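K.L.:
Below is a structure I'd like to ask you about.
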Amino acid sequence: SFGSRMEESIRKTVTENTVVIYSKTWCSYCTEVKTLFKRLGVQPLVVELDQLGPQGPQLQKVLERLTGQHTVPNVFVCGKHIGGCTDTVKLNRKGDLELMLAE
Amino acid sequence: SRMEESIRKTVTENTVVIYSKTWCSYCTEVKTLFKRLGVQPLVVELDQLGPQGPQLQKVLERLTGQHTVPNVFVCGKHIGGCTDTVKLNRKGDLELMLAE
Ligand SMILES: N[C@@H](CCC(=O)N[C@@H](CS)C(=O)NCC(=O)O)C(=O)O
Ligand SMILES: N[C@@H](CCC(=O)N[C@@H](CS)C(=O)NCC(=O)O)C(=O)O
Ligand code: FES
C-alpha cells in the first residue's frame, strides 16, 4: 500500500542521513532546530511538509504512526527519533547531541 | 475596509487581543502567559477564518507592520509578537498596563 511505502520511505531517510528534520517553513520552532544544527556545522536533511501539497499531511500522519509524535519539528539524529524541538534543545544543553553525532 | 473596523473595534473593546493560529506553539505560549496573569484574552484564530484569515493577516500588517503571528494587543496598544510579550513579562512591565 501507499501508506506502507510512505512508512518505508521514512525508515529509509532516517537510517541514511545523519539528521533528518520534518519541518514547516512558517514555523519558528522548526527554524530553531534547523538553526541549532547549523551552529554545529551539521547540515540536516530537511523535509518541509507544507511544500508537499496533499503529501505533507499524509507524512505527518505516517510519522505519527511510526513514532507517536504528530507535531513538527520531528527530528531524527543518526537513525534515532529525538523527536521534538524542546527535546532536541534539552538534549543539546545536556550536551549529549555533540556526542551521538559522532559518528 | 470592513477588516480595519473589525480590528479597531476588537482591540479597543478587549484588554488583551491575540491574533493567532491554532497550530502555533508561539501563539500557545502567549495565550498561556496571559492566563498565568489572570487575564482571559480574546483570541482570534486566523486559520479558523476561511479565506478571510489571510486577508486579516495582511490588514494587521498595514496597521502594525507585522506579518507574523502571534500579534498581541494590550489596552488598545500593539505590543507585537511572542518574545516581545515575553520580554515585558519577565521585566514586570506587563502587569503595569494590565493595572490600568
Ligand atoms: N513541544 C513541542 C511543540 C510541537 C508543536 O506543538 N508543534 C506545532 C507547531 S509549533 C504543531 O506541530 N502543530 C500542528 C501542525 O503544524 O501540524 C516541541 O517542542 O516540538
Ligand atoms: N519573533 C516572533 C516570531 C513570529 C513568527 O515568525 N511567527 C511565525 C509562526 S511561529 C509566522 O508568522 N509564520 C508565518 C505565518 O504564520 O503566516 C515572535 O516573537 O512572535
Ligand atoms: S508555527 Fe509558530 S512556533 Fe511552530
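Per Swiss-Prot, chain A residues shown: 64-166, in order.
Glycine is no exception: its Cβ is also placed from the backbone N, Cα and C atoms.
Annotation source Swiss-Prot lists glutathione binding site at A:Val135, A:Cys148, A:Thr149. Experimental mutagenesis at this site is recorded by Swiss-Prot as A:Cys90 to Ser, annotated: Loss of Fe-S cluster incorporation and loss of glutaredoxin activity. While the structure shown retains the original residue, Swiss-Prot records the mutagenesis experiment A:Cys93 to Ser with this note: Loss of Fe-S cluster incorporation, but increased glutaredoxin activity. Swiss-Prot documents A:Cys141 to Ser as a published mutagenesis change and attaches the note No effect on Fe-S cluster incorporation or on glutaredoxin activity. Quoted from Swiss-Prot, the note on the mutagenesis of A:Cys148 to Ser is: No effect on Fe-S cluster incorporation or on glutaredoxin activity.
Any idea what these are sitting next to in the structure?
P.N.:
When secondary structure is read from DSSP and collapsed to three states, A:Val135 (glutathione binding site) falls in the coil class.
Long-range neighbours of A:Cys90 (mutagenesis position) (same chain, six or more residues apart, CB within less than 8 Å of its CB): A:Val135, A:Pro136.
If you take the C-beta of A:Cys93 (mutagenesis position) and look for same-chain residues 6 or more apart in sequence within under 8 angstroms, you find A:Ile84, A:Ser86, A:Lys87, A:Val135, A:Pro136, A:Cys148.
Every protein chain considered, the tally of other Cβ atoms within 10 Å of the Cβ of A:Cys141 (mutagenesis position) stands at 16.
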K.L.:
Could you measure between A:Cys141 (mutagenesis position) and A:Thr149 (glutathione binding site) for me? Cα positions, answer in whole angstrom.
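P.N.:
For A:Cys141 (mutagenesis position) versus A:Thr149 (glutathione binding site), the Cα atoms are 18 Å apart.
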